Amino acid sequence: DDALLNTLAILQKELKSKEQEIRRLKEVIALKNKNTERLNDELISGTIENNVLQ
Amino acid sequence: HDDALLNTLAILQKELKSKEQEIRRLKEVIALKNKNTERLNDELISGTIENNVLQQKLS
């Protein structure tokens, strides 16, 4: 009765933790996505740049 | 009363599992992205050197 109630409290605590990690891992990904985009354009500008030298 | 809360426990456990699996997938996503980033930086280095090879021939 008290054990069941505390166990629900533990479960809901851990869940809140795990989804905070999900929010953190998504933050890390969005940052890496900005970098990917930055690199993709530099790659594109390097390809154009190359045809300009020919 | 006793079986109700125990059923809720079971449900919460499953969500826990679902969330931990999502964390596992997300970490895989990052590793798969990090690898692409590697291939990308390598290509940026090679295409930069290709352009310096032409900027040195003409100049």
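Just so it is clear, chain A uses Swiss-Prot numbers, and the residues here are 61-114, in order.
This entry, so its header tells us, was determined using X-ray crystallography, 2.5 Å.
Any Cβ shown, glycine's included, is placed from N, Cα and C.
Annotation of the mutagenesis experiment A:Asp101 to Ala in Swiss-Prot: Significantly reduces autophagic activity; when associated with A-102. According to DSSP, A:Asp101 (mutagenesis position) is assigned to a helical segment.
Counted within 10 Å of its Cβ, the other Cβ atoms near A:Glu102 (mutagenesis position) come to 17, all protein chains included. According to Swiss-Prot, the experimentally introduced change A:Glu102 to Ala is described as follows: Significantly reduces autophagic activity; when associated with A-101.
Mutagenesis annotation in Swiss-Prot: A:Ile104 to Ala, described as Significantly reduces autophagic activity; when associated with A-108 and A-112; the structure shown retains the original residue. Long-range Cβ neighbours of A:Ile104 (mutagenesis position) (same chain, at least 6 residues apart, Cβ-Cβ under 8 Å): none.
In Swiss-Prot, a mutagenesis experiment is listed as A:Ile108 to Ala, annotated with the note Significantly reduces autophagic activity; when associated with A-104 and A-112. Under DSSP, A:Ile108 (mutagenesis position) is assigned to a helix (H, G or I) in the three-state scheme.
Listed in sequence order, the residues of the same chain lying 6 or more apart from A:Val112 (mutagenesis position) and placing their CB within less than 8 Å of its CB: none are present. Among the mutagenesis experiments that Swiss-Prot reports, A:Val112 to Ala is described with the note: Significantly reduces autophagic activity; when associated with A-104 and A-108.
Contact annotation for chain B: of the listed mutagenesis positions (A:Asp101, A:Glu102, A:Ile104, A:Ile108, A:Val112), A:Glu102 place their CB atoms under 8 A from a CB atom of that chain. Around the Cβ of A:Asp101 (mutagenesis position), 10 further Cβ atoms fall within 10 Å across all displayed protein chains. Other C-beta atoms found within 10 angstroms of the C-beta of A:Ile108 (mutagenesis position) number 8, with every protein chain shown included.
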